[PDB]
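Below is one structure, written out as structure tokens, with a few remarks after it.
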Amino acid sequence: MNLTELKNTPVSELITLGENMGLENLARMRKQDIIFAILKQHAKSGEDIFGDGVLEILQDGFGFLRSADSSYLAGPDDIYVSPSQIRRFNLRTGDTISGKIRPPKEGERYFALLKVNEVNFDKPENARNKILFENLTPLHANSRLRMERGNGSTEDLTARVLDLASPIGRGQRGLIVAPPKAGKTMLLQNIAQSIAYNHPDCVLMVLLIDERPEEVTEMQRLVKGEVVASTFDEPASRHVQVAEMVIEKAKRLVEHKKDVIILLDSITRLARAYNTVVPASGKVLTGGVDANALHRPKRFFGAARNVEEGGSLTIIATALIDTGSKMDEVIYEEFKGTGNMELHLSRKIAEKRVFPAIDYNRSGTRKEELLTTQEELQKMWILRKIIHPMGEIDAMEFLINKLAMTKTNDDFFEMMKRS
Amino acid sequence: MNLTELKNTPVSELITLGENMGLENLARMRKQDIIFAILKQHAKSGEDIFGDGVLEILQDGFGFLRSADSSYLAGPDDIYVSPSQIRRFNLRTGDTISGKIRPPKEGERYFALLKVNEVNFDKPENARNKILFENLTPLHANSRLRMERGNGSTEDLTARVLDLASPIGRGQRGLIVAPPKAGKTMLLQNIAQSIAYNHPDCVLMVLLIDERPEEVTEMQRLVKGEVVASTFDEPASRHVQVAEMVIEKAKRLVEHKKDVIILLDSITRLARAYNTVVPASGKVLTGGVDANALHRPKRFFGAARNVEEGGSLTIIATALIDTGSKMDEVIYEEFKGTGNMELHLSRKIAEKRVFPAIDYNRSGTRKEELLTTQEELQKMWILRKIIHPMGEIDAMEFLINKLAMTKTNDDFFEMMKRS
Amino acid sequence: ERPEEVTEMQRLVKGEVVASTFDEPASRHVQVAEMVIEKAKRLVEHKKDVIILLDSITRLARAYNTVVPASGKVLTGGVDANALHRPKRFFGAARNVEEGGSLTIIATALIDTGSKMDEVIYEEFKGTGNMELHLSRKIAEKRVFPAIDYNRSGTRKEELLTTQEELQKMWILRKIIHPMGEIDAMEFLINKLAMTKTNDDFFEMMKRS
Amino acid sequence: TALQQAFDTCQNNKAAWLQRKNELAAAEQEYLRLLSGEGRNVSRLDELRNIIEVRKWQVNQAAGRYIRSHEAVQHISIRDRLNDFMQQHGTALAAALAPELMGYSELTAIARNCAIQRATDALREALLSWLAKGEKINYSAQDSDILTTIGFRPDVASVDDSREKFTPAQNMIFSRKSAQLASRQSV
Ligand SMILES: Nc1ncnc2c1ncn2[C@@H]1O[C@H](COP(=O)(O)OP(=O)(O)OP(=O)(O)O)[C@@H](O)[C@H]1O
Ligand SMILES: Nc1ncnc2c1ncn2[C@@H]1O[C@H](COP(=O)(O)OP(=O)(O)OP(=O)(O)O)[C@@H](O)[C@H]1O
Ligand SMILES: [Mg+2]
Ligand SMILES: [Mg+2]
């Protein structure tokens, strides 16, 4: 068989089929151990097995190959890759690999690679002639992503007002400022599913770090696209490793003319993990945070750009404020104006039973002219001018009850001027 | 010979039984030595001997069976088990094993096991075929837990406000942010006794860390459910090992379709023990906490979850604040977002002779809309809206003077909404 | 302690007092402390009430730390886990026996001595006792003694120790003395109770004048 | 026949309250004997004061429980007597207050409650006549003897000690005092 179908199955049928084929008392061990034993038995039987995953290289070329479904766990099922084929094919970290896998022999405990049939959904020789991500020229978000599904979903409202507040374009830098208990997770999953529905072509990735396991599994269930999530149980080292793996996979994939967007929940937690994972540089910013450590999140957050040659990498991230700690405000101030698109969430607007809890007056976008049309831009700026004089309570409730009396956004666009 | 009640019973009848056959002067050594001596004397006469315990494996398979009622002390009464039978009958850490016990021979001083007649409170045949706890997919809380006893007891009043403050659900990580002198101990034992008196089917466990012996024995003689209390006597090694063994036992019990609720007090002391027991990793955070000193508490606290089928494990832990220690502050800060519900024990409420000290405006719950009925849900919402504006002292007074005069929670709702 | 204090105590106290100056090494202190605590344990085993005054826990812990073998894990300030576990057995004997006898331990601790490990082990000893009272340098500077701080001091579960009316008196005193500062409240209470004869008379003259 | 059980409960509550009263008196007398006994004994004096405090608290609790049992006995006797009398003379007083109860029949809840309260005030005005003239009346002869045993309302000795009220915290701490008293008395 292949690792692809083995990984994405509940352990029930897996253990039943393992018992039917017959390995051992295969109940009391890890799922990765069960998969390893099944693969060992199948290899001993004599049938060839395919393999696929995402490749990473250590500091000495000791290459590993992990799987996205298992959240890049360092289990025994990871494929070993020697530096020989790494140099022969001139591959690096983040290159998706698939091909024949060599069963392990004596002296090693990891499955090896016989041959690779394709790399990053492309031929091994064709993908070699590609330039690095940093060699491209950034450009503004020319294309427009619309969150309106068009089916008039009753829960689509949170997305609709977003198009009326912050237009979304490919290759932009998105940041979200949200206090705790602001309904940001549901908004993010709504955005992800709207993107998957309206734009099935673009590759969707959702990254979760140090989140609750229930949130992780509901992200897995709800999102049709693949979602990578590392919980808080593992130390910050694994969070750093998985974040680097995801960002480098996105960088390697965008060169194949793929529009890739990735979620970041949250930038503050990733920055904290970077701060607590790196050694002290001798200079510490006030409060107890290393200034040098903040260089690491930028590498993750500075890749949001649009490429004229093709492809567009988009980073949409959320940030935490008023959490009671001092780190969150320091991270917010560090990432104050580093992104070209920001969306504000507020707590007082959330505690009055109106959602989404978007602060329309403060939240905004940059370079809307080249991103959307003209007349719609003028009409929405007129709407913003109407919203501005009043506060956030009346404006938000008014917008919510006005967007609920019709279905089509175009119909809403043609009703305020008539009255 | 069902050594359970032999260990449970006090020392007077044990001394009389030991002196029945004139076993020298056994009123001087430890209880474990007395039990070992009487067990060897009964075994030497040829009668069959039975024993039960909780399994903990060493680094070489030299497994030990500890006694729950002995506070998991590493005394001579622990039952030795060989790796061979562990592999044959599929034994793991935290499992409960009962059966025939082999008398020791020359070369060893610990009782072995002849044949186990029960493991994990069911047949050993189907016990070996069980799914690991971490392999089960987590979910959100589904079953509501009512802290109200319903008998209108004056002691239940505080529990009543708990149902009005934050509902308790299965697989819910609960935080009790309680500074010293906040009345959390009797609140915790009230919660435990309410759970025992309202949900006898659900397995109730209480965990005490480095607590004074008087409180330990008060808890032991108060709650009918069994309580594990690592006292203030032993060093951090025993605390961390007993915490690991009890959490493994809880996982093993919940793997068998059993609901388990564990109360812990306090998580700050457990984190302190983990920090002082972990070897230095070379990266020290502010407050003298290692970079890996949080891995163990995070892994312990993230265990609680609601599985897709079977029993659920729920952890309620108490965290201290304003103790004058910076590491307490940092562990509380890193433990803020890891729980889906928390109650604040406001200090200012304590000195006003109004109890329980609940900062109702600050405290809250998450995902409660999918837990309770929508009618009482919106009733709680309007109650929260009513209580939100005014201060904590007067809100607590207004809640107490009207909840004490009524009978039950729904009666309180009816009387407050009729006026 | 110095020989002066131990000699004046032994010539001033009524019951027998165990003492050991610093002229002897730390091992002498360790052995005398352990033998005293186990002797008191035996005395309370024989259903006899025994009270142990400890002065001071910080110095005893320091001696234990200096004498304990290193287990390879040393905390900040040159303190080991066993270095604090050894004095823990001496300090944790305070408990009550329901069928007869009692073993009460009252101990003093040193802070602001110029060594940070002193306050570290004080913090480790912050939540181990059910009764605490502090002494402030500034209160003693004003030459008013004892330099006790009423707001800071407290007793855990003092309701069971005293009666209801004494509890009411204690808590009305708490409410009266809590708002104002420490030195002014201390001098006010000491001068208002100085003219009295007994505590009950003071309570009676303050409750309704 | 639950009236007999209620009467027995009231009687044993009264006996327990009398036991509490006499033991409290014994504690008070021994305490006052020790007051003039001299020789300090501060710990003994404090423990005896705690003993007498818990004794008087449990005396108050027993008196309150006895009063509650007595009033429950009165209520059950009243309801049983009224039930049997209504089964004996229902029609006469049903026709005395006829029109409201005849129009009652089947109506809405508000109308039914209004009719019930109209009947209650009508019978109040009816009973006011004998409330004014008020000749002497004795207990029902069927079960007078039990009513003879309880007689009138509970005596002043059972109510003079129930004047004060205790907050739930007081109840909890005094229950702890009683529990430790029992634990130390058992040994
Ligand atoms: N439109 C809405 N209708 C009903 N409930 C809503 C709506 N928007 C938000 N909520 C409520 O807001 C709550 C906030 O929980 P949620 O998990 O979404 O928070 P978050 O802002 O993502 O952050 P965190 O999970 O860290 O608290 C949800 O439990 C949900 O019940
Ligand atoms: N419902 C209540 N009614 C009356 N008193 C209460 C109530 N709840 C708490 N208290 C008081 O709160 C005090 C707190 O004592 P306790 O030692 O148990 O507190 P804790 O919060 O567990 O913390 P710590 O043990 O560190 O002091 C108790 O002595 C008790 O008098
Ligand atoms: Mg969220
Ligand atoms: Mg406590």
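Backbone N, Cα and C define each Cβ position, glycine as well.
The following features are taken from Swiss-Prot:
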DOMAIN    B:48-123  domain 'Rho RNA-BD'
MUTAGEN   B:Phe62 to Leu or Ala  Defective for RNA-binding
MUTAGEN   B:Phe64 to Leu or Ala  Defective for RNA-binding
BINDING   B:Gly169, B:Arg170, B:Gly171, B:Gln172, B:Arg173, B:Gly174, B:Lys181, B:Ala182, B:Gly183, B:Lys184, B:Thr185, B:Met186, B:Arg212  ATP binding site
MUTAGEN   B:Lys181 to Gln  Partial loss of ATPase, helicase and termination activity
MUTAGEN   B:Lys184 to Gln  Improves ATPase and helicase activity but reduced termination activity
MUTAGEN   B:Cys202 to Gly or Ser  Does not affect the kinetics of ATP hydrolysis and inhibition by bicyclomycin
MUTAGEN   B:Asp265 to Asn  Loss of ATPase activity, helicase and termination activity
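Comparing C-alpha positions, B:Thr185 (ATP binding site) sits nearest to B:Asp265 among the mutagenesis positions B:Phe62, B:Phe64, B:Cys202, B:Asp265. Here the C-alpha separation of B:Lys184 (mutagenesis position) and B:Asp265 (mutagenesis position) works out to 9 Å. Site extent for ATP: the farthest pair of Cα atoms among B:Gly169, B:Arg170, B:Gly171, B:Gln172, B:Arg173, B:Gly174, B:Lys181, B:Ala182, B:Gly183, B:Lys184, B:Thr185, B:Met186, B:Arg212 sits 30 Å apart. Working note on the mutagenesis positions B:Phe62, B:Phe64: by count of other C-beta atoms within 10 Å of each C-beta, B:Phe64 ranks first. Listed binding-site residues: B:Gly169, B:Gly183; maximum Cβ neighbour count within 10 Å falls on B:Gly169.
By the rule that a residue counts when its Cβ sits under 6 Å from some atom of ligand 2, the recorded positions B:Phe62, B:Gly169, B:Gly171, B:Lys184, B:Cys202, B:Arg212 yield B:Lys184.
Within the set of recorded positions B:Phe62, B:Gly169, B:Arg212, the entry lying nearest in space to B:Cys202 (mutagenesis position) is B:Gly169 (CA atoms).
Ranking the binding-site residues B:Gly169, B:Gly171, B:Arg173 by Cα distance from B:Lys181 (mutagenesis position) puts B:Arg173 first.
Helix first, then strand, then coil: DSSP counts for the domain 'Rho RNA-BD' (B:48-123) stand at 10 helix, 30 strand, 36 coil. Secondary structure at B:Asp265 (mutagenesis position), taken from DSSP and collapsed to helix, strand or coil, is strand. With a CB cut-off of under 6 A applied against ligand 4, none of the recorded positions B:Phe62, B:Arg173, B:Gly183, B:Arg212, B:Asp265 are retained. DSSP assigns B:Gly169 (ATP binding site) to a strand. Proximity to chain C, defined as a C-beta distance under 8 Å, is registered for the following recorded positions out of B:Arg173, B:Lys181, B:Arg212: B:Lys181, B:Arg212. Remark: B:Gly171 (ATP binding site) has B:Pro138, B:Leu139, B:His140, B:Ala141, B:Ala304, B:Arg305, B:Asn306, B:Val307, B:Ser312, B:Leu313, B:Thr314 as non-local neighbours, by Cβ distance under 8 Å and separation of at least 6 in sequence. B:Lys181 (mutagenesis position) carries neither a helix nor a strand DSSP state and counts as coil.
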